[PDB]
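> Pasting in a structure now, in structure tokens, and then I'll have a few things to ask.
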Amino acid sequence: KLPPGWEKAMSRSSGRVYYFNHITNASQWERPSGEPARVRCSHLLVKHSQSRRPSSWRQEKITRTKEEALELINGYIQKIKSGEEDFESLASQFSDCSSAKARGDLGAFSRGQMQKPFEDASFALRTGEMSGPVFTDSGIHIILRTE
Ligand SMILES: CC(=O)N[C@@H](COP(=O)(O)O)CN1CCC[C@H]1C(=O)NCCc1c[nH]c2ccccc12
């Protein structure tokens, strides 16, 4: 059992079992629960100095380090999981992609269209699920599967 990518792990603080997905970098306490032709996702992208294109609508020259980008991503994930802020609101404000203007929506796509790590993560998510930090040449993503 356990859907594609999902793995059982041991909490270092609690000793309690949790579940981690090595394709999406999602992690959760609850036990997870065939791959479709197309999926629809939104994303929030945080670029860094090592991004293939180190600029965005947010800032002409992106200078933060990959490590600093990951901290931001982790912070947004915390805000989303706690309900303090919703994904769509953070994507509109903070994503270094033009899709920010559409609350992060990329529309529907099939395999063979996106960068591979993004694609694999997108197709490993079930409808409604969100990834952890996903790394591509563009930067670091949080991905939400909407369809
Ligand atoms: C371009 C964009 O809107 N954002 C990119 C910003 O990153 P750069 O500044 O380019 O490095 C980041 N993309 C979004 C997720 C992965 C990445 C990607 O693979 N784009 C290919 C675009 C693409 C190909 N067919 C699609 C079908 C639907 C939607 C998008 C696409």
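By Swiss-Prot numbering, chain A shows 6-38, 50-163, in order.
Using the three backbone atoms N, Cα and C, a Cβ is placed for every residue, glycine included.
Taken from Swiss-Prot, the feature domain 'PpiC' applies to 52-163. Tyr23 to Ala appears in Swiss-Prot as a published mutagenesis result, with the remark: Reduced affinity for KIF20B. The note that Swiss-Prot attaches to the published mutagenesis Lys63 to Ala is: Loss of peptidyl-prolyl cis/trans isomerase activity. No effect on the interaction with IRAK3/IRAK-M. Abolishes IL33-mediated increase of IRAK3/IRAK-M protein levels. Swiss-Prot documents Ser71 to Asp or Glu as a published mutagenesis change and attaches the note Loss of peptidyl-prolyl cis/trans isomerase activity, nuclear localization and cellular function. One entry in Swiss-Prot concerns the mutagenesis experiment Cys113 to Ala. Its note says: Loss of peptidyl-prolyl cis/trans isomerase activity; decrease in DNA repair of double-strand breaks by homologous recombination slightly less efficient than that observed with wild-type protein. No effect on RBBP8/CtIP.
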> Which one is it: of the mutagenesis positions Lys63, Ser71, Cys113, which Cβ has the fewest other Cβ atoms within 10 Å in this structure?
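Checked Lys63, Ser71, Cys113; of these mutagenesis positions, fewest Cβ neighbours within 10 Å: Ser71.
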> Could you say whether, by DSSP, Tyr23 (mutagenesis position) belongs to a helix, a strand or a coil region?
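Looking at the DSSP assignment, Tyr23 (mutagenesis position) belongs to a strand.
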> Which ones are near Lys63 (mutagenesis position): of the mutagenesis positions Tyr23, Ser71, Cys113, which have a Cα within 10 Å?
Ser71, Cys113
> Cβ under 6 Å from an atom of ligand 1: which of these mutagenesis positions qualify? The list is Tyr23, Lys63, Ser71, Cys113.
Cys113
> Between the Cα atoms of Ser71 (mutagenesis position) and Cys113 (mutagenesis position), find the distance and write it as a whole number of Å.
9
> Which secondary structure state does DSSP assign to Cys113 (mutagenesis position), in the simple three-class scheme?
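DSSP call for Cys113 (mutagenesis position): coil, neither helix nor strand.
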> By DSSP, how many residues in the domain 'PpiC' (52-163) are helix, how many strand, and how many coil?
39 helix, 26 strand, 47 coil
> What's the straight-line C-alpha distance in angstrom from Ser38 to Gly50, 11 residues unmodelled between?
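Cα-Cα distance across the unmodelled segment: 13 Å.
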> Would you count the other C-beta atoms found within 10 angstroms of the C-beta of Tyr23 (mutagenesis position) for me?
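Looking across every protein chain shown, the total is 15.
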> C-alpha of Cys113 (mutagenesis position) to C-alpha of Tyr23 (mutagenesis position): distance in Å?
32
